[PDB]
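Written out below as structure tokens is the structure these notes cover.
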Amino acid sequence: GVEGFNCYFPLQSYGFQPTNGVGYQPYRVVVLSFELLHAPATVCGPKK
Amino acid sequence: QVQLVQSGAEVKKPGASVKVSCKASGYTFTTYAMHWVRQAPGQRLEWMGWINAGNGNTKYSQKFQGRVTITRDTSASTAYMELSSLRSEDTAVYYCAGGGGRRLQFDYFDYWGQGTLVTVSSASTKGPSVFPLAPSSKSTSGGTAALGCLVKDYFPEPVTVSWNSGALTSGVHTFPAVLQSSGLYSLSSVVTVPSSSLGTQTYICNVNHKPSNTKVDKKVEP
Amino acid sequence: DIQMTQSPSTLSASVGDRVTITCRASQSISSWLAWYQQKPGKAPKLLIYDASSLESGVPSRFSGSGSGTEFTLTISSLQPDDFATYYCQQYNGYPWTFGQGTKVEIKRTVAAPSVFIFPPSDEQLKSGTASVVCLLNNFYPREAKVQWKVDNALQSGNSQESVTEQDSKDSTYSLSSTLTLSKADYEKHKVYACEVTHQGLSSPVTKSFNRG
């Protein structure tokens, strides 16, 4: 909880500027997860 | 509820520097966002800059680049502002804003300080001159006539005015101040009464200019 | 830099009604905006952010909309606490700007002014500058005009206008016109007149006097 030599703040920052290149653009990422278990499933959404 | 409070009024002179500061009171300091903005009177608001009450980051404006600075004190949980090379324009009211809370940064001001008044002048403290505003029977309107108590060439903005020390409340009117070419302020206050009680009553305005401690009264002679 | 202009400089209404505000941007904004309420002599209070969201602790009446450039605020019923200006803030890019100000009022049948003039006081005549006061009280539509006529001539530049703020109980407006000049001009002139043009008045009205 102090700033000085041998002390480093953990939260850096992105400088997301449109003038940047493709390599430094920002990306919105979303990630899903699925698993198989005992009790009968609920999230179905099958065919038509 | 988060609240922000800060210093009182200031008066300075061209070329000087001024330091306003506001103290915070928030439930957590999750990279808090003290964030300054100013308002010339009767004008568009203008945005100063944002200090990263988390650590030290100091993004500033561009019209105000190279002459304004901002810091904060962790233990006192206050925010410090500093401006130099002032000039007659920057006469304004200065504000503290910020305080996201849920997320760490925004760019919208959701907790506002109650305002700080800064006046850039070249004059100095001076008492107010007072003159009565006598009506005439020419303009007897519905048996009612107007009457006032002018104040000219005085210094700051408080100029409290009252009539017979609160004895009168009806129809009172107190206009806002106006800057002059000479750099001095001036005010006019007025009120109307039924003309029936003109010659039989006693009305005296009551002015208090604290920055010069003067208290002046003037009976109006019709 | 991003420019922000507000389409209505002023807005009329009456209690229990709906109003709309337009905030146009010189460039494209991706629905980054907020709406602030500022009563006179106080500190701004926020209402809407991200152009849609309703921030907590506010009446449910307020509601944002819009995207791209043209943006809109709207309230269903007009409560008393709605009587103040409203600003729009962009935050699409750097240096963040603000609007112009969009101020509401309390509509009522137009009230015509009562005109008054005051000659300079002789004590002021001792000092060395001359002051003349032309007064207007309880007149309805702010947007008025006052001109000074001295020795049957118009006068410019040397006049200052100060207008009160509308009273809650009174719900009208009051105005003072001040004419200032140096003594040498004073006695040089014989007759003084301020003239006012008002919507409520049938005709332009002149009030005047001369020395003594």
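What you see of chain A is 482-529, where the numbers are those given in Swiss-Prot.
Keep in mind that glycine also has a Cβ here, set from the backbone N, Cα and C atoms.
Under the three-state DSSP scheme, A:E484 (mutagenesis position) falls in the coil class. Counted within 10 Å of its Cβ, the other Cβ atoms near A:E484 (mutagenesis position) come to 10, all protein chains included. A:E484 to D appears in Swiss-Prot as a mutagenesis experiment; the accompanying note says: Increased replication in human TMEM106B overexpressing cells.
According to Swiss-Prot, the mutagenesis experiment A:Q493 to N carries this note: Reduced host ACE2-binding affinity in vitro. In this structure, A:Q493 (mutagenesis position) belongs to neither helix nor strand by DSSP; it is coil.
The Cβ of A:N501 (mutagenesis position) has no same-chain neighbour under 8 Å that is 6 or more residues away in sequence. Quoted from Swiss-Prot, the note on the mutagenesis of A:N501 to T is: Reduced host ACE2-binding affinity in vitro.
For the mutagenesis experiment A:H519 to P, the note given by Swiss-Prot reads: Increased resistance to human covalescent sera neutralization. In the three-state DSSP scheme, A:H519 (mutagenesis position) is classed as coil.
Annotation of the natural variant A:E484 to A in Swiss-Prot: In strain: Omicron/BA.1, Omicron/BA.2, Omicron/BA.2.12.1, Omicron/BA.2.75, Omicron/BA.4, Omicron/BA.5, Omicron/BQ.1.1, Omicron/XBB.1.5, Omicron/EG.5.1.
In the shown protein chains, 4 other C-beta atoms lie within 10 A of the C-beta of A:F486 (variant position). Here Swiss-Prot describes A:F486 to V as a natural variant; the accompanying note says: In strain: Omicron/BA.4, Omicron/BA.5, Omicron/BQ.1.1.
Here Swiss-Prot describes A:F486 to P as a natural variant; the accompanying note says: In strain: Omicron/XBB.1.5, Omicron/EG.5.1.
A natural variant is reported in Swiss-Prot for this position, A:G496 to S, and the note states: In strain: Omicron/BA.1. For A:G496 (variant position), the count of additional Cβ atoms within 10 Å of its Cβ stands at 7 [all protein chains shown].
Listed in sequence order, A:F497 are the same-chain residues at least 6 apart in sequence whose CB falls under 8 Å from the CB of A:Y505 (variant position). Here Swiss-Prot describes A:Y505 to H as a natural variant; the accompanying note says: In strain: Omicron/BA.1, Omicron/BA.2, Omicron/BA.2.12.1, Omicron/BA.2.75, Omicron/BA.4, Omicron/BA.5, Omicron/BQ.1.1, Omicron/XBB.1.5, Omicron/EG.5.1.
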By a simple count, how many Cβ atoms lie within 10 Å of the Cβ of A:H519 (mutagenesis position), its own Cβ left out?
4
List of the recorded positions A:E484, A:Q493, A:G496, A:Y505, A:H519 facing chain B, defined by a Cβ pair under 8 Å:
A:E484
Indicate whether A:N501 (mutagenesis position) is helix, strand or coil by DSSP.
coil
Around A:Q493 (mutagenesis position), how many other CB atoms lie within 10 A of its CB?
7
Would you kindly give the Cα-Cα distance separating A:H519 (mutagenesis position) and A:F486 (variant position), rounded to the nearest Å?
54
Nearest of the recorded positions (A:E484, A:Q493, A:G496) to A:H519 (mutagenesis position), judged by Cα-Cα distance:
A:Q493
Between the Cα atoms of A:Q493 (mutagenesis position) and A:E484 (mutagenesis position), what distance do you get, rounded to the nearest Å?
14
